[PDB]
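Let me begin by presenting the structure, written as structure tokens, before commenting on it.
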Amino acid sequence: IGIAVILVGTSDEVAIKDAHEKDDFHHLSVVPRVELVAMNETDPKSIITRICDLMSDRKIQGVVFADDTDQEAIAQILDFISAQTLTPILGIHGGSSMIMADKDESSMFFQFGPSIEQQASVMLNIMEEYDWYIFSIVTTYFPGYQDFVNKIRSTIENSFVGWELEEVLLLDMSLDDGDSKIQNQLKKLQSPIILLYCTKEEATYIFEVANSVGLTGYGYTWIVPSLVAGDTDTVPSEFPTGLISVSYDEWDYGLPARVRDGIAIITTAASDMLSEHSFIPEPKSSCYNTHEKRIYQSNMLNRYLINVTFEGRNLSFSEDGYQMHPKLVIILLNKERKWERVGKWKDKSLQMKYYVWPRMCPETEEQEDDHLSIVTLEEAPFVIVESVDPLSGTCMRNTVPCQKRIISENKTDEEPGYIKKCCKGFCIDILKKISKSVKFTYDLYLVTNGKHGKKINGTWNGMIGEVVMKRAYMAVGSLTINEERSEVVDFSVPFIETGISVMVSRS
Amino acid sequence: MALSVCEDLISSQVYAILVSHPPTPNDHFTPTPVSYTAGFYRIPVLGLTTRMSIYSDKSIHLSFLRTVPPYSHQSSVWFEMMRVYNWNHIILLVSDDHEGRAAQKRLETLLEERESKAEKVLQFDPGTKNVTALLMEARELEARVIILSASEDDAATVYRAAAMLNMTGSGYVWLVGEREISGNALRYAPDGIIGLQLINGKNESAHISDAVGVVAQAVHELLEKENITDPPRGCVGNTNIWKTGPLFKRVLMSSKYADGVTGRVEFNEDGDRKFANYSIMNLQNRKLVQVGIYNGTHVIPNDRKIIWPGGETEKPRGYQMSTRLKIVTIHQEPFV
Amino acid sequence: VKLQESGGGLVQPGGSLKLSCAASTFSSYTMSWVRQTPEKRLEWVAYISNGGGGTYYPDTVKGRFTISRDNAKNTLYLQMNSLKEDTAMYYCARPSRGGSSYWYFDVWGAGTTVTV
Amino acid sequence: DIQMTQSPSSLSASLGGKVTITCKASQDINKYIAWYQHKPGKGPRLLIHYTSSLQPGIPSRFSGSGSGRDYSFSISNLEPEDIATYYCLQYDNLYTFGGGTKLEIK
Ligand SMILES: *[C@@H]1O[C@H](CO)[C@@H](O[C@@H]2O[C@H](CO)[C@@H](O)[C@H](O)[C@H]2NC(C)=O)[C@H](O)[C@H]1NC(C)=O
Ligand SMILES: O=C(O)[C@H]1CN(CCCP(=O)(O)O)CCN1
Ligand SMILES: *[C@@H]1O[C@H](CO)[C@@H](O)[C@H](O)[C@H]1NC(C)=O
Ligand SMILES: *[C@@H]1O[C@H](CO)[C@@H](O)[C@H](O)[C@H]1NC(C)=O
Ligand SMILES: *[C@@H]1O[C@H](CO)[C@@H](O)[C@H](O)[C@H]1NC(C)=O
Ligand SMILES: *[C@@H]1O[C@H](CO)[C@@H](O)[C@H](O)[C@H]1NC(C)=O
């Protein structure tokens, strides 16, 4: 079977070596003859003439394309080629990576990225992960937003936990008075997390408005998809420090691996068809000779394109033509203005580079630690720690997430990250009361050695050791008042009394 | 088409193509390549005789403006029907087609911007000849008014089923769309159905002149405005998008074509004529006779009596009181 | 990379003799060989893909030849059993572009004789 | 497995003469023609790709006609230094060889 690989960029023969020179392409009656054609151009005339020559003269039925340009219309140019050739097409990189519209019933063009509902679900999973149920939505008049917000809603009420959607925004940049109208609801901006929907040119204006109002303060975390942020290398000056985006795996998942997986899926689909019907659908005779009654010849091909299993992984696409298990990467731009991958999503598993929420402290003065570091030792009923309900993601509202410490003597070379568990207590009640009164917060974690503290040859350990070494700023626990601790820490006003007491049987 | 617009037009340095409906309405893919080639630098198209909602989705057909709205806009023409006779119970049935679900999404938004609700959403396949179960489960409901602008064969099959059965009497009235009324579904038509029709929907001269004027005004504004570069002199070498696209689409959005031929030919944010005028053909003895006029805000009936399905002269009953009541309960003492 | 044959000979009547052609990376490049008829006719013997699979034979030596490959030493392993009436001369070849498919090849070996 | 046969496996020529070999394929190769040769101890060499495909270090006197199932390969005024035997090989199902053709000089 004739396969054409369109090269636009710096890709070389190493991709060819990694793609087809490593896997077995047997079990096919006809050997897959692959030809690579390279061009820097996306101008329609040259590419359509080249593909017409490859289709009529050479009878090529497989299309593989990747590039490194932000041009998004070529993704659906590929869809037109699919409509005009009835041959499978796969989008991989660059201009063939982002989302596509006009899902055509007669076209079988597939894309390796995430489908709109897929990044919607990933974003709401991230939203649940950072368990801050207050958020807003800023969305421009770019079409396709209605279905996006529709599915966001559908899922947000599908999970019947107590969400809090502040507002949904429709932006009109075609009118200068549109921004002035927008200012009224911008006055209603109080949620620290806002979900953005726009293009890149609209994005620049959006960031300009955001940093003109002053939405770059602490706690203001922004999550945008790949379309909004464009390319990672191109960093507009409007990008605020600590800006987080979600895209596809561009670093760990290299392009040769992508094309190898794609060609393996193509071979599997061809073998499945050959087992299904045992005939080779001949391509069109000419580009001007469109096949109308032969659609059924290729539609059966499509019947195997959605469901393909490769290397024991469910790399199969979905109904709209998007891989149901995509390797998604959440990247963060820090004060250094460099993009660092801080989250991964693959094989229905979500992993955070930081178990504790990363400190996206902005470039603001003061930088007072409103989130005081708090350590506590398990002592019921002051402390009641329980496992977080996996079905609900959290526990009931009065519980607070607290961290089991990083200790494992089995393998000290690897640090076993803190473990989030839902914990409650009278002390925690005092803490939330004082946090709501003083308008500050706190992080909860567990003492390393499971002890209140003792002066081991002058050096303090336990909670007292953490406080002495400034690891724990403020202390929380049922610890009495001692003179040795008084010389190293400051004892606050006690909230309950105790002492040398004697208990006897009631009898 | 691609080759003709590229070998002589894109080196002519064309600023706005002009596109008409394909001769054979079996597949509407003629304007597709030309919208392709316009939009590859995001130059909008001037659609002229086009009424399909697959180009109405500005998501990627944002380089497209028509002079006449598609069939999806006529959903609002149904919405003002809500004002005519106060008929709170309306069914929704739709085939698997892009136009169908665009039109049911936009009538759903319409009925939702006046705190109203439909009664049942129905999703059938086009081209099917067994619509018996769907019709059964739809007629048993209180709905006495149906509505759908889809392919003709589904129309026709519904008409045959309503004919073989008892759904053409005095009480079963409904509205019909544009093209389902010309052909086989016009042979199977009842005596009294009503439908909407376009004024000057065939005379392409007025639309062409209106679009030439629009485009001339837009080009004049643009060229009298700030500096402009050139469009691609050819289909070779140029890579990046055109900077004139923003200004041109902004001009077309703000276009004030008050000097229209057939009225105030002024469009909306999605290039769709506003204050649209539509005639109302009632089926008086199989004949399409005007019984109403749509001006854009209201609908005013004409001087000829509206002949109703089943042979009525008054307002048909669009929804009834279900006298037969159904009750279920848990058996528990001392109530059951 | 250059191909050199070794293990040519069919002295034992009715036996099974091992021919090989080593290469001097060749790990991702497929390999083939051609036998010479007494009438000088060039004939295919066995087929191996780049990954070692797809071990098929033409309609002449089907079901009687054993073939294998090893990329560690860049060698092939072919057993001759039914070439008694042939003083054959096989030569190895490396198709270009590697992969499991087949193309036109130019890098050719040295030539080893097989005698009884 | 797709098979192929060659004809007439014989030639009658000398220092001068146009010799033509007919390739009779079985499956539609759509230009998959290949022409090879070999020497009894000089070392074979690649001659001819698709129709009249020129190659470096290769004379262009060879010509080709026909397509698909029937091919005709012609050599005009061959030299007495490249006296060898030619072969028409294709590739549809793995490899597809045939009987081949001869070439003898009086
Ligand atoms: C479109 O309408 C115009 C204006 O009426 C038509 O132009 C003339 O119309 C008058 C009256 O109908 C006729 O007597 C002339 O013969 C028409 N001249 C032309 C230009 O044909 C025009 O005919 C109409 N076109 C269509 C398609 O109905
Ligand atoms: O401050 C602390 O460390 C804890 C210790 N607890 C000690 C319990 C009494 P004993 O030491 O076992 O005799 C009392 C509460 N405060
Ligand atoms: C690279 O771009 C130049 C300029 O358009 C073009 O002439 C050339 O053909 C391109 N190179 C390739 C890979 O064809
Ligand atoms: C089809 O999908 C199912 C999902 O359960 C999977 O088990 C199966 O392997 C898939 N088949 C193919 C041919 O990919
Ligand atoms: C302190 O003294 C104890 C014995 O009292 C001894 O075991 C321990 O190692 C000493 N610690 C240090 C840090 O020297
Ligand atoms: C319609 O009503 C008439 C008159 O009562 C009756 O004869 C006929 O059977 C009915 N038809 C159907 C299809 O129910």
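Chain A residue numbers are taken from Swiss-Prot; in order, the displayed residues are 35-541.
So how was this one determined? The header says electron microscopy, 5.4 Å.
Backbone N, Cα and C define each Cβ position, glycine as well.
If you draw a 10 Å sphere around the CB of A:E284 (mutagenesis position), it holds 20 other CB atoms from the protein chains shown. Classification of A:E284 (mutagenesis position) by DSSP places it in coil, neither helical nor stranded. The annotation Zn(2+) binding site is assigned in Swiss-Prot to A:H127, A:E284.
In Swiss-Prot, a published mutagenesis experiment is listed as A:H60 to A, annotated Normal zinc binding. DSSP gives A:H60 (mutagenesis position) a coil state; it is part of no helix or strand. Residues within less than 8 Å, Cβ to Cβ, of A:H60 (mutagenesis position) and separated from it by at least 6 positions along the same chain comprise none.
DSSP gives A:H127 (mutagenesis position) a coil state; it is part of no helix or strand. Quoted from Swiss-Prot, the note attached to the mutagenesis of A:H127 to A states: Reduced zinc binding.
Counting every protein chain shown, the Cβ of A:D283 (mutagenesis position) has 17 other Cβ atoms within 10 Å. Record note (Swiss-Prot) on the mutagenesis of A:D283 to A: Slightly reduced zinc binding.
Under the heading of mutagenesis, Swiss-Prot lists A:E284 to A and annotates it as follows: Reduced zinc binding.
Annotation of the published mutagenesis A:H311 to A in Swiss-Prot: Normal zinc binding; the original residue is retained in the structure shown. Neighbour count (other Cβ atoms within 10 Å of the Cβ, all protein chains): 12 for A:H311 (mutagenesis position).
What Swiss-Prot notes for the published mutagenesis of A:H359 to A is this: Normal zinc binding. A:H359 (mutagenesis position): 17 other CB atoms within 10 A of its CB, across all protein chains. In three-state terms derived from DSSP, A:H359 (mutagenesis position) belongs to neither a helical nor a strand segment and is classed as coil.
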Considering only the mutagenesis positions A:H127, A:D283, A:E284, A:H359, which residue has the minimal Cα-Cα separation from A:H311 (mutagenesis position)? A:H359
Just to be sure I understand the packing, how many Cβ atoms besides its own are within 10 Å of the Cβ of A:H127 (mutagenesis position)? 22
Between the Cα atoms of A:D283 (mutagenesis position) and A:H127 (mutagenesis position), what distance do you get, rounded to the nearest Å? 10
Just the number: how many Å between the Cα atoms of A:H127 (mutagenesis position) and A:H359 (mutagenesis position)? 17
Name the mutagenesis positions, out of A:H60, A:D283, A:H311, A:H359, that lie close to chain C, meaning a Cβ-Cβ distance under 8 Å, keeping sequence order and answering 'none' if none do. A:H60
